[PDB]
Structures are given as C-alpha cells and as structure tokens.
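Q: Here it is: the structure, laid out below.
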Amino acid sequence: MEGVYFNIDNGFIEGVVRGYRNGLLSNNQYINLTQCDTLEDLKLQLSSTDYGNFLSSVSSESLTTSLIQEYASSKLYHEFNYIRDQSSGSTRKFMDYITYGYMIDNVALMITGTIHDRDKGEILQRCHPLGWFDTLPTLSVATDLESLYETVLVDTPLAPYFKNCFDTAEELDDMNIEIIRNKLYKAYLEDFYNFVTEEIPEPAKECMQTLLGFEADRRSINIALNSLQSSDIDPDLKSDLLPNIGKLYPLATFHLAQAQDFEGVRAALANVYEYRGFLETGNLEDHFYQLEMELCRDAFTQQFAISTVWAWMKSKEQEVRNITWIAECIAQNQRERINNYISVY
Amino acid sequence: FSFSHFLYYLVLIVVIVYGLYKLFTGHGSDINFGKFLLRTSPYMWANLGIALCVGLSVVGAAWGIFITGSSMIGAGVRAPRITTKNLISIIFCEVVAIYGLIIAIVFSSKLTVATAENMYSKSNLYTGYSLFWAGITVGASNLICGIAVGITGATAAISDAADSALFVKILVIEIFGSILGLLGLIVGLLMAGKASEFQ
Amino acid sequence: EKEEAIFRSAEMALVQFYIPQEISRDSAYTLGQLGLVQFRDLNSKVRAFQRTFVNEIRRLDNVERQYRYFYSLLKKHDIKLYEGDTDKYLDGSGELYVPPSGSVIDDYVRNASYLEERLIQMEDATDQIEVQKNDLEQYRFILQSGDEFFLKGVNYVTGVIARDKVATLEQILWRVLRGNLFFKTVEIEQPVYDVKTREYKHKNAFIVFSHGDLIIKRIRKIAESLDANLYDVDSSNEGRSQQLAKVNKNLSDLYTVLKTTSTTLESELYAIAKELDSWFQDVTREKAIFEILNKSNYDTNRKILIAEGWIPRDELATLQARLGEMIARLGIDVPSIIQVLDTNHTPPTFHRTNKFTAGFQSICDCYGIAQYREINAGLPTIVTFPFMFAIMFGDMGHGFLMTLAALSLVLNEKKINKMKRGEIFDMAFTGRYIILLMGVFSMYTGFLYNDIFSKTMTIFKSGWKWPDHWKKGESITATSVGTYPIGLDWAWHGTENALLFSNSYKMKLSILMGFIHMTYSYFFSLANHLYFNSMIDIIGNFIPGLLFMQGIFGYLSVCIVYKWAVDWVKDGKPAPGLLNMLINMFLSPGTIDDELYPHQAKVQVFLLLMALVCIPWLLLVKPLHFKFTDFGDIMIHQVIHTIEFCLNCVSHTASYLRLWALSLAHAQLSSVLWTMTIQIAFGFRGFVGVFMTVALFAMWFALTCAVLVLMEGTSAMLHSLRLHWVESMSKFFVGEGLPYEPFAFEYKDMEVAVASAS
Amino acid sequence: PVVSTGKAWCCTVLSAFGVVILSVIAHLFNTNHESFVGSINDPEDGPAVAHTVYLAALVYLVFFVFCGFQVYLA
C-alpha cells in the first residue's frame, strides 16, 4: 500500500500542508467578514484567523483593497516557496511543474506589453511572482518570436513547448500572442499529464489525472467560446489549441473545433454528463470555480498523496479571491451581491 | 531493462534445465531435500530463529516509528499540543520489539549442548524445526503489526491536529491493529511449547 | 491558614464584580497588580469589531506599531536600547502602585504620532543620498582601470552588473552577436550594499565592443534589462583623467552632505533610544487592562460593568483588603463590589509548587492539566522518578559525578536566576533538584549493584569460598559458606558466569518494582472515586480491575519471592521455571511440570477462572446501572475501557524490562571502556608508559564523562519519564483540565515582541 | 596566556580528577588486591606498576597547579 514508503521524505511536507489546510476559512467566518462595516473591521475580523497579524505594520488609513490582496497573496507565495525548499526528488519536479503554468502567463503578459510600447517596469509588476525565471525582463526586446526563442527562451524550461509554434515569421499582435499562449499551455498540460502518469504513485496518480483533466476541459470550453466571436479561424487550425487529455477529448473536442455558433457548443457539451448544466446560468466561471472546489475537497481525503499540495494551492487561491470580493464591496458600499463568494470548506 | 528480473529469469532457467537434466539422466532422487533436513545441524535452525525473531521485530518497530513520527512532527508545527497526546501511537509500535525480546528470552533457555552421539535424533531435529519456524512466525507477525500500527498512528496524528474530538475514535483502530502482534506472540509460544531442550 | 494544595488542587470560587464606569479603568490596575484573578469571557458570541472598548485598542496598538517601527529603526545604526533594569517601581512588594492617568497616555499617543513623520522625513532624505553615493563610488571604479581594459577590437558599452548575471550576459550576447563578441570583465572584491534589495551583492564590471547603431542600442537594452548600471566613458586617457577629476570632487562634497544629515537623525535616535522601554511597558499595560474590560458586560441604565473571575478561596480576604485600600485612596462609597457566586462551571486547577516541587510539577504538567480537586501526579513523582532512573543507572562512580554536576547549580542559585540561560542551560537549571536526587539515588543503587567505575568494592566478607589449592588454569567453583549482607557479593566479578546470575536478579527486580509501582498508582483511582462520591466506579471499574491484575501478575510476584525462600537442594525437589508455569497457566491449564507448593493445581484453575469472570463483570455492570436508573455513549466507551485495560496489563508489565535492559547495557559499556582504554596502560613500566597512562586516562575520563554519564543519563531519564506518563498515569490520571494562569503584569522585553509580530 | 575561560577550567577539572583517581589506583596496585592483581592475564610485578601510576598522579598535580594559577590571574 501507499503509506509504507511515502513518509520517508514526504511526511513532514504532508503534515505541514494538512495544517495549512486547517486554516482555510469555513462558512461562518465569511459571514462574520460579510457583516463588517468599514475595512478596519475587516482587519480586526481577519486578525482572529490564521492570517492573524499580517496587516500589522500597515496603518489604520493606508488600508486599501489592492493592498489586502497583495499581502494575502504574498503570504501564500512564501508558504509555497517554503514547501518547495523542503522537497527533493519527485516532489520537487511536481512543484516545478506547478510553477511552469505561471511562467507561461508571465511570458504572454511580457510579450503583449512590449507591443503596446509601455514601460518595462510596469509590466514587471502585476506579473505573478511565482513563475519568475531571472531572464524574464530580457523579453522586452526584438518584437518577433524568432529573436525571442533563439536568444532567451532556449535556456528556460519552457523550451520544449515551442515545437508547434513556428508557423509565423512576422511581428506579433494580440491575436498571435494568444495563439502562442494557447499552444504553450496545450504542450504544458500534455507533458505534465505524462509526468504524472509515469512517475507519481497511485492514489495521487488518479487524483492528479482527474484534476488535470478538469483543467484541460475548462481550457477547451473557454477557447471554443472565445473563437466564435469577431474572428475567422480555420477549424483544423483551432484543433491545435485544444489539449489532448480530459474527459471530453476524443469526441467532444472534434465537435468544439467545428462549432460555428453558440448552439454548436451547447450541442457538443450535451453528450457529456458532467457538463451541459453550465450554459444556462448566471456567470459561467462560477460553475468552474464551484466544480474545482468540489474536486479539491475530494483530494483532501486521500492521506498519503502529494495531490494535497495541488489541492491546498488551488483552495487558498480561491480564498484570496473571496476576501477581495468582500473587500471590494465594503470599500465601495455594494452589499447587494456580497454573498456570492464560493465556499466549500 | 529490469536487471533484477533478468537475474530472476536466469535463476529459473538454470533450475529448470538442471532438474530436467537430472530426470532424463535417471538421477532425479539425487536432488534430495529430505536428506538436507537430516544432515544440517539443528543449532543452525535454532539460532536463525532467535536472530530473525528479534531482528524482524525490531525492523517492524522502527518502520512504524518513522511512519508515525514524521507525520507527528509535521502536524505539530501549527498544533504543538498533539505531541504528548499522541505519544501512545509510538508506544504501540515499540512494544512490538519487547515481544521479540520475550521470545528470545524464552527460546535461548533451550540452547544447551548436545552430545556427539545422540545428536541428529528425533527430539533434537524437532527442537531445531520448532524454534526456527516459531522465531520466523513471531518476527514476521511483529514486522507486519508494527508497520500497520505506524500507518494508523500517523493518520491519528493528522486527525488530532485537525479536531481533538477525533483522536478518541481513531485510537480504536490502533487497538485492533495491535492484537495482531499479540496473536503472533501466542502462536510463537505455542509452536515451541512441547519442544524439549537439546539434551 | 493558607492551604498547601500539593496533594490535591486548591479550592476555587467564582466572584462577581460590579464596577462603576468612573473607577473601571482604575480598578483594573488594582486587579492586575495583584495577579490572582482569572477572568472569564462574558461577551462570547459577539464579534471582535462589535465589542465595546475597541477604539482604545486601535489607538494603543497603533502606538505599539509605531514603537516597533522605532525599534526596527534602531537597527541599521547600531544604537543600544536603554534597558532600565529597575524592575522594582512597578512589580514587587505591596502589589499596589499608582497608574498613569489619562493625559500621560495621550501625550504618549501624540508624541509617537508626531515623531513618526519626523523620522520618516529624516530617514528618506538620508537614504536618497546613499543611492547617489554608491552610483558614483562604482563609477569611480570604472575610471581607474588602465588602457588595456578600454582597448580591444562610440564603439563599446561599459557598466557594472552583479556577479550572478555575468554568465547570463555573456551567453545572451554570444547568441545575439553570432560569436563575434569581445566581452571583458574585472571583479570587485568588496560587496556593494544596496537599498533596493537589502543584501551585499558582489558586483563586477564589464565592457562590450561592437561597431554599429542598432547593435549598440540593442546590447544596451539587453544589459540594462539585467539590472546592470551602464555608464559613459571617454576613449582618451585625458578623458578618463578629466572624468576622474570631475566626478570625484563630487564624492567628497556628497560625503560632507552625507554627514550633518545622517547626524541629526542619529542624535534623534539617541534621544528616542533612552526611555523607549518604559514607554513600551506603560502602553502595553494600558492595552492589557483594556483587554480585560473588553470581556465584561456593561449596563446602560446603570453605570455598572459586570465581570466574573476565578479566585482561590483562601485569598478572598485579600481582594477585600486591597479594594478597600483603593476606595480609601480616592473616596467614593461604592456598594459591595465583590460578591461570591455559586456556579456549575469547571474551575481551574492551581497546585502550589514552592521551588522544590516546581520542576517535578513542570514535568507532570507537560502531559496534561489535572482535573479539579483530583489527586496530583507530581507528588509521588518526587521520589519514584529519580529512583526508577537509579535502577537504570546503577553506578557508584557516575552518580558521584552527577551529584557534583548538580551541586554546582544548587550552591549558587542567586547568580543564575538573574541572568539569561538559553534553552538547554535553562532546563539544566530548572531541573537541578531532579539531578540532585537522581545522583544520590544512583549512588545508593550502584552501591547495591556493587560497582564503582566497573570495579567492585570488597568491603565485607564474602559468602563464597574458593578451594584450598588448584593448578593454574582449572575451572574451580565456590562452596557457598554464607550470605552477603548488603548488595551483590564481590566474588561474582570475573567468574565467567557473572551475566548468568547477574541478570536473573535484574530481570526479577524489574518485574517486582513495576508491579509495586502500578499497584500503588492504581489505589489513587480508589482514592479519587471515594472523594467524588462515585460508588458505582468502585464496584464497576475498580474491583474487577483489581482482581484481574492481582490474580495474574501479582501471583507471579508471589511466585518470584517464594521461590527465593525455598532451598531446592537441601529438600531434594527440582526448581521449577516460573516462566514455564506462567505460560502453562493459560495455554495448558491443569497440568504442572514441577510442583512449587502442595496444592498448586487447584489454585491455577481458580485464578484462571476468576480472571475470566472479571471480563463480563467489567464492561457490563457499569452501563446497565445507567440503563436501570444501552445508550451507546456508555456501552461502547466501556467496551474500549475494558479491552484497553486488559491487553495493557501484559504490555505495561512487560514494558518494565527496560529497567533490566538499560542497566545491563550501561554496565557492559562501562566495563568495555575500562578494558579498552585505561587497562592498556597498566603493562607499560618505563618512561614511555608514564606519558601513555596520562593520555589514556584523559581519553578514558573524557569518554566516561561525555558518552557514559551525559548521553546515557539522558537516555535513562527519558525512559523513566515514559514509565510515569504511560505505565503509571494510565491508572489514575483522568486527563483534561483547565490551567490557572491569572491576570497579572510582567516585563515584556521588546525583542520578544518585535519578532513575534512580523 | 591561554583562553583562560573555557580552556583553563577544562584542564583544572581534568587534573583535579586526575590526581584523586590515579592515587587510589596506585594505592590498590601497591597492596595486592585480587581485583587489580588476581588474574593470569594481568600485571604481575605488583607494586612496580604503582610507581608508573604515581608518577602520572604527580604529572597531573603539576598540570593542576600550573593551570590553577592561570585562572587566578583574574
């Protein structure tokens, strides 16, 4: 069984991340945060949680909605960097593969910001400190891709993912950079699924396979619903943007690659059982966040598994989205939709 | 390439070809496992039983101790009050080796010196066989018991760090998991009950 | 008059306080200067931002935030804090002083708010000079480099980059310029302290030669995107002379501007560094009293706060005798502001510890806080905990070294309890009477085991006699001419069967001491059940549990002691194996290999049958008395208590064999260390052998003081601790309780509060 | 001198226990004791090996008075 060899190098990590799980805000703590009047009341009410004394040394009057999520994210990222420094062998590779997906978003953000002639220093902020890679600010030169890959991207770990990307030889606009980002993310999800299948042991293997399948399915549905808009894409040129894994791959990605209107997407998801309750709703991303949280809650029942390191990392990032949504309503007096946070724990 | 599997397949090929050679030559009774059991000294079987009993019991205790101890130190960074509460999870893993001490104390009283004639008799061969398999039985049962109680102790430490009202309900599984080593002790003391010393 | 509360807990009382609002801030100091009231939270289920007295907390911890900023600003400019060591004008005798009154706290608040913006506008103006000092200091390094650094085939870029990024620049500029680069670099041996980041940052210079206009403008962007500081340098040597004479003369000017700007800030920090500590103590005592009134009710119709608090009942004559003094100070006749209330909550525990029981009580409190008015566990631990250590550490010589290491901490208590210890020497100092008793009992036990530094003593006459004569090398035996009065006989020393006799004694000693210890711990359960008036716990748990383990494992101890008292050679009967009849009492009942006493066969069957009727008499009488007055909360708990009480009898009585094991291994290592280090030097008569025994004695003494006293005295101490936490307190110690910890004032020590916050 | 805080005490304690133990060992080799001289594989000459232990006691006494003054400087 799995507990025999797991705790030789991952027992301290397991115990620390389960203790990190225990600081997730339950449903009553969000109600107590919702009842706050001003933002100092939100600070006092968050001081009685496992965030406690993190907005110390700020002010009583320099407290802003942006600053709250900056500090609440920096806490999360220091915790991730603490767990990754205590890992070795296969867990270190697992956490580097978690990091690469943020590196891709930093790459697309830097290339997009270079085109619109703006400052390098303002693209270097708002640029997600977890996927850093020290040679990143060198991407602000030489606005075509062939002078990017041949100078700075071959040394990055994103270098194997630029295989399907060299069909243009010109400069870049907002459409081409999103095509490059979707192709990089396809190659990333397929390589990380292949790493999970061949090298992670079983109770974490099946959990990470269903979590990465959910990530691939959400990418596929959003690429299909962002391609029926004011554009014209050949249907075999769109099947190169959909990842080859998940539970809607071998049939429904054939139909999503050919959907011409909004009713072609509802017809493609009508056959899959876990979906087709999603396209008649309020928000569409509030189904994906809810289903991701029900998947992450189910991953905390497996006790000897490193999927927990995923399931914590996505849950805590949901939590920082909730607090901001409360802090955007207290600072702006918009209490009408304040109870639309997403809470499972 | 699975080099150890290649070693396994080479051993199997050599065994099958050798036995088939002995059949077809006409000498299949030269591979005589019963004559090996009468010419081998009973002191070998008795001392392998004692040594493997205490060694395997100690190995199972140590395995269970690091399985429960790693998670108990990791779950004590945020909840340091679980430490002295969950110490009996380690106590259940460490009484596995005291059973191996007890078996090695009982069985070592039967290691007397036999005479040159009256050496490979029925009683001495019986005592060697009984001490060998009794030592293996209690040592293997204690290895299995120690690893199982260690897994349950790690899970109980995680559950105690979560909610303190859960440790009373996960402690029941460590009580079920610890009777296995005591049953191994009882069968080890009963397999060597009628065995005399080496007179 | 005042009770002792070391056998059981002290008697508590819940006290209600009706405090007027005009003396609410005043009486909180009176109840804080006497630290013997534990308040309880009456405003539960009220959110922390909705309680009263929350604006005062926000103002006072804004002041605490600013004081932490001041202490952090006393770093980077090494200025020591004042540390007024008069810890006497606040805490001490009398337990009643005068607090600062309102306007002093407001002067603290607006002084700390006035002085923060002063230090920010002086600390930013000093810090802006450093970033234009390091730039010109490293640009002065470029201008003194000779001619070979500036000459190799504008046509070059020059700058300073971190040493982390030199290989990255050279690799990127190799891939850009297609292998036609002329990169060159020289190191800088001193670290350049930056302010953007806050490390030391080994940097070095670089120069890149290329001819072009797009190529220079792209190499420049690549270089400055890797955080290199680029510079413009003339090509002629007169150009470097003019730039070294022009950029310098500004470094000395900027040094003069760096002083008298880093000097008034320096003097202001010297002004703040005096009496910052007293400010911090006053502000934290003010916030401490406002967090006690925060958990008490307040009426609106009448001007009355209502609080509850736990107090030891023998000190109800002290709240009245101090609050009368407080009212007599400022005369306002108030109507009976103390009332003793009857309750049905759980009061705290509070054992009084008086400096000799204190370390033993700290040892027993690491396991759990006792129930209210339960028998204390720290009172038997004064003797049994250093004496179970002594059996595992039975050496007359090592106990002498442990007493001498204990008396160098007891004979000077006053010098050490007023200095910092540091987490190992602290546990050595607070557990010094434990080490004293452990060493004394080690002397007694090693006198009975008859070994001093693995050598015997020979201080009586033996009970063994050797034959009259023999040939040199004959296996003789002794003749048993009597018995030996105290301890082991010294005629068992070499003897080639010393471990054959010497560990049948040491195995039975452990079983007897473990049985007597557990049966003494188990009567504390009867003494608890007879105090709390729980006559069903006597007949439901105590009596079957007593007849279970006394009918199995007490019979074994009677059989051990009786077999020693019978002469099995003068009588002509074979001595039976006690372990053999112990196994055959359960696994083959009725039969007897060798008869120990004349009616042994009926007693084995009666004691086996009695111990099997205690399995239905436990687990069944206790729940049914609940039903006929089952529920599941009682039945399943009693099933777990029964199959955990049984199966811990055998496990707990077998866990005491570590007494034998650690003693045997201690004696064996101390005997091998003698015969391998100091025994070698006894055969070296000469001049080389005088030096040889000095070195070999030094090695012997170092290993017998480090390996053999310290890290085996630590092992033998933590196995005696387990026998008290597990095998002793699983029979009387019921578990969970509430610690006392009243509301008092203490010195706060800012460095344990600045690192504790962020 | 020497460090005289962690190096003088570390030699004075070792030399103080070096005089006391080696003196009684040399005394128990001077008189035959059957524990120090009682075996066939054991020093034979008796009070001849008391001399070479007594000289080491004197050498440790020399170290004791030499390092005992070096803490007396302060």
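Shown for chain C, in order and in Swiss-Prot numbering: 3-155, 184-659, 707-835.
The deposited model was determined using electron microscopy, 3.1 Å.
Note: Cβ is positioned from N, Cα and C throughout, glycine not excepted.
Swiss-Prot lists these features:
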- C:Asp425 to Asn: Reduces assembly of V-ATPase complexes and reduces ATPase activity of the assembled complexes (MUTAGEN)
- C:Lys538 to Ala: Reduces assembly of V-ATPase complexes (MUTAGEN)
- C:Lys593 to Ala: Reduces ATPase activity (MUTAGEN)
- C:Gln634 to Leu: Reduces subunit stability (MUTAGEN)
- C:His729 to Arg: Reduces ATPase activity (MUTAGEN)
- C:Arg735 to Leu: Reduces subunit stability (MUTAGEN)
- C:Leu739 to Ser: Reduces ATPase activity (MUTAGEN)
- C:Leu780 to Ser: Reduces assembly of V-ATPase complexes (MUTAGEN)
- C:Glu789 to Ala, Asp, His or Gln: Abolishes ATPase activity and proton transport, but does not affect complex assembly (MUTAGEN)
- C:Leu800 to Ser: Reduces assembly of V-ATPase complexes (MUTAGEN)
Q: If you measure C:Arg735 (mutagenesis position) to C:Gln634 (mutagenesis position) at Cα, how many Å is it?
A: 29
Q: Give the residue from the mutagenesis positions C:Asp425, C:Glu789 that has the most other Cβ atoms within 10 Å of its Cβ, counting over every protein chain displayed.
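A: Answer by Cβ density within 10 Å: C:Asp425.
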Q: Of all the mutagenesis positions given, C:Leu739, C:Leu780, C:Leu800, which residue's CB has the most CB neighbours within 10 A?
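A: Neighbour-count leader: C:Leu800.
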Q: Specify the nearest of the mutagenesis positions C:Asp425, C:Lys538, C:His729 to C:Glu789 (mutagenesis position), where nearness means the distance between Cα atoms.
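A: Going through C:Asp425, C:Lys538, C:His729 one by one, the closest to C:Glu789 (mutagenesis position) is C:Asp425.
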Q: List those mutagenesis positions among C:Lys538, C:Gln634, C:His729, C:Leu780, C:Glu789 whose Cβ lies under 8 Å from any Cβ of chain B, in sequence order, or write 'none' if there are none.
A: none
Q: How many other Cβ atoms sit within 10 Å of the Cβ of C:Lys593 (mutagenesis position)?
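A: I get 16 for this one.
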Q: Counting only residues 6+ apart in the same chain, whose Cβ is under 8 Å from the Cβ of C:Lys538 (mutagenesis position)?
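A: When sequence neighbours closer than 6 are ignored, C:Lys538 (mutagenesis position) has C:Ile590 within Cβ distance under 8 Å.
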Q: Measure from the Cβ of C:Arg735 (mutagenesis position) and count the other Cβ atoms within 10 Å, all protein chains considered.
A: 22
Q: Just to verify: the residue among C:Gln634, C:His729 with the fewest other Cβ atoms within 10 Å, which of the mutagenesis positions is it?
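A: Minimum Cβ neighbour count within 10 Å, taken over the mutagenesis positions C:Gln634, C:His729, occurs at C:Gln634.
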Q: Between C:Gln634 (mutagenesis position) and C:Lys593 (mutagenesis position), how many Å separate their Cα atoms?
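A: Distance (Cα to Cα, whole Å): 16 Å.
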Q: List only the single closest residue to C:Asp425 (mutagenesis position), chosen from the mutagenesis positions C:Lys593, C:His729, C:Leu739, C:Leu800 by CA-CA distance.
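A: For C:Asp425 (mutagenesis position), the spatially nearest of the mutagenesis positions is C:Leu739.
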Q: Restricting the comparison to the mutagenesis positions C:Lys593, C:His729, C:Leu739, C:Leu780, which residue's C-alpha is spatially nearest the C-alpha of C:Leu800 (mutagenesis position)?
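A: Out of the listed candidates, the nearest Cα belongs to C:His729.
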Q: Tell me, by DSSP, whether C:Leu780 (mutagenesis position) is helix, strand or coil?
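A: For C:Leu780 (mutagenesis position) - judged by DSSP and reduced to three states - the answer is helix.
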Q: Provide the three-state secondary structure of C:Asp425 (mutagenesis position) computed with DSSP.
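A: In three-state terms, C:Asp425 (mutagenesis position) counts as coil.
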Q: Can you give me the Cα-Cα distance between C:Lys593 (mutagenesis position) and C:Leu739 (mutagenesis position) in Å, rounded to a whole number?
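A: Cα of C:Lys593 (mutagenesis position) to Cα of C:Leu739 (mutagenesis position) measures 26 Å after rounding.
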Q: At the level of the C-alpha atoms, what whole-angstrom distance separates C:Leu780 (mutagenesis position) and C:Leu739 (mutagenesis position)?
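A: If we compare the Cα positions of C:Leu780 (mutagenesis position) and C:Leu739 (mutagenesis position), the gap is 18 Å.
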